2 protein chains.
Amino acid sequence: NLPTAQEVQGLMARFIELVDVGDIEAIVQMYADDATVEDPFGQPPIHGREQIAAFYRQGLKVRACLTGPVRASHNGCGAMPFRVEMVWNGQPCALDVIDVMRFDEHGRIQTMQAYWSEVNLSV
Amino acid sequence: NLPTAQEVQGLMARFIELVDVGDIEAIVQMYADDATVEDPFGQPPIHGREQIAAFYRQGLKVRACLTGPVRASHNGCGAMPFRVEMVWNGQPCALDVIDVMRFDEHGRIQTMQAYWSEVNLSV
C-alpha cells in the first residue's frame, strides 16, 4: 500500500543499502516500471526501468551512506541526506546529496529528485 | 538575479541563521510576496507574506542549526538538512527536518517544502 511515514524511512534506508553494495537489479526493482529520475535535479529526467538501469549501471566501486535520518511525510514522500564516495580517475572524491522520493500505492519509487552540484563535490 | 548554486547555499544558510535568532521580519522578507509554504509537506499550503508571517510568529525560544551542507542545483533550487530544538510544554524536544526551496529571479523564496513528521521528533 501507500507506505506510511515509518515505512518510507525503511524503504529509503534500504535504497542506500542497495546503492552501497551495488546490486543494480535490486535497485531497479525498487522503482516503478515507468518511474522518472532527475539526477542531478535541473537536468532532463530519465524515464522507465530500462533507462534507469542504464543510469545506475553507468554510475556504479561506489560506497554510499546515510548522513542523517530519513525525513518522511504522510503522503508517501521522503527526503534523505547522504554521502557518496567514489574515486574519480585515480583521485578519490566525495559527493553530498539529498534525495527526494515519492512512492506509489505499491511501495515503489514513482519519482526521484537528487539535489547536488559541483558545490557539493570534494575531490 | 536567479541565484547560482553558490548563492543558493548562502541564502539557505542565512535563512537558518534567521530562524535561529528568531528575527521574524527578516525571515518574512526572504520570501516572495506571494510565496507558498508547505510545512509539513503533505498539509495544505499557506500563501503570501501575511499568512507566512503569522505562521512564523506562531511557530517562533527555538534554536535551529544546519546539520549538513546545503545541496544546491543550477536552476535556483536547494535542499538542506537541519535540526530544530524546542521545549514542548516544559519538556524539551528536537525535530529533524529537510527544507526544499525554489528561488525566483530576484533571489527570494518562491516556494518552500518542509519534510518531517512524528517519526522525526524526539521528545
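Heads up, chain A uses Swiss-Prot numbers, so what you see runs 2-61, 65-127.
Using the three backbone atoms N, Cα and C, a Cβ is placed for every residue, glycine included.
Swiss-Prot gives this note for the published mutagenesis A:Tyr32 to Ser: Reduces activity 4-fold. Taken from Swiss-Prot, the feature active site, proton acceptor applies to A:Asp40. For A:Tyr57 to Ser, Swiss-Prot lists a mutagenesis experiment annotated as follows: Reduces activity 100-fold. Per Swiss-Prot, mutagenesis A:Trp92 to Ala is noted as: Slightly reduces activity. Reduces protein stability. Swiss-Prot gives this note for the published mutagenesis A:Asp103 to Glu: Slightly reduces activity. Reduces activity 10000-fold; when associated with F-16. Among the mutagenesis results in Swiss-Prot, A:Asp103 to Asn has the note: Reduces activity 4-fold. Reduces activity 10000-fold; when associated with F-16. The residue drawn here is the original one. A:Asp103 to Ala or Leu appears in Swiss-Prot as a mutagenesis experiment; the accompanying note says: Reduces activity 100-fold. Reduces activity 10000-fold; when associated with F-16. Taken from Swiss-Prot, the feature substrate binding site covers A:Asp103, and the record attributes it to experimental evidence. Experimental mutagenesis at this site is recorded by Swiss-Prot as A:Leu125 to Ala, annotated: Slightly reduces activity and reduces protein stability; when associated with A-127. Quoting Swiss-Prot on the mutagenesis of A:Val127 to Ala: Slightly reduces activity and reduces protein stability; when associated with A-125.
Here the features listed in Swiss-Prot are painted onto the structure.
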residue	record	Cβ neighbours (10 Å)
A:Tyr32	mutagenesis position	24
A:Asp40	active site, proton acceptor	19
A:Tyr57	mutagenesis position	21
A:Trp92	mutagenesis position	11
A:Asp103	mutagenesis position	26
A:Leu125	mutagenesis position	14
A:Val127	mutagenesis position	12
Could you tell me which three-state DSSP class A:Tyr57 (mutagenesis position) falls into?
helix
Neighbours of the residue listed as 'active site, proton acceptor' among the mutagenesis positions A:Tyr57, A:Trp92, A:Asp103, A:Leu125 (Cα to Cα, within 10 Å):
A:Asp103
Taking the 3-residue hole in the deposited chain, the Cα-Cα distance from A:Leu61 to A:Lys65 is how many Å?
7
By Cα-Cα distance, the member of mutagenesis positions A:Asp103, A:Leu125, A:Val127 nearest A:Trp92 (mutagenesis position):
A:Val127
Do me a favour and check the Cα-Cα span between A:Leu125 (mutagenesis position) and A:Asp103 (mutagenesis position); whole Å is fine.
16
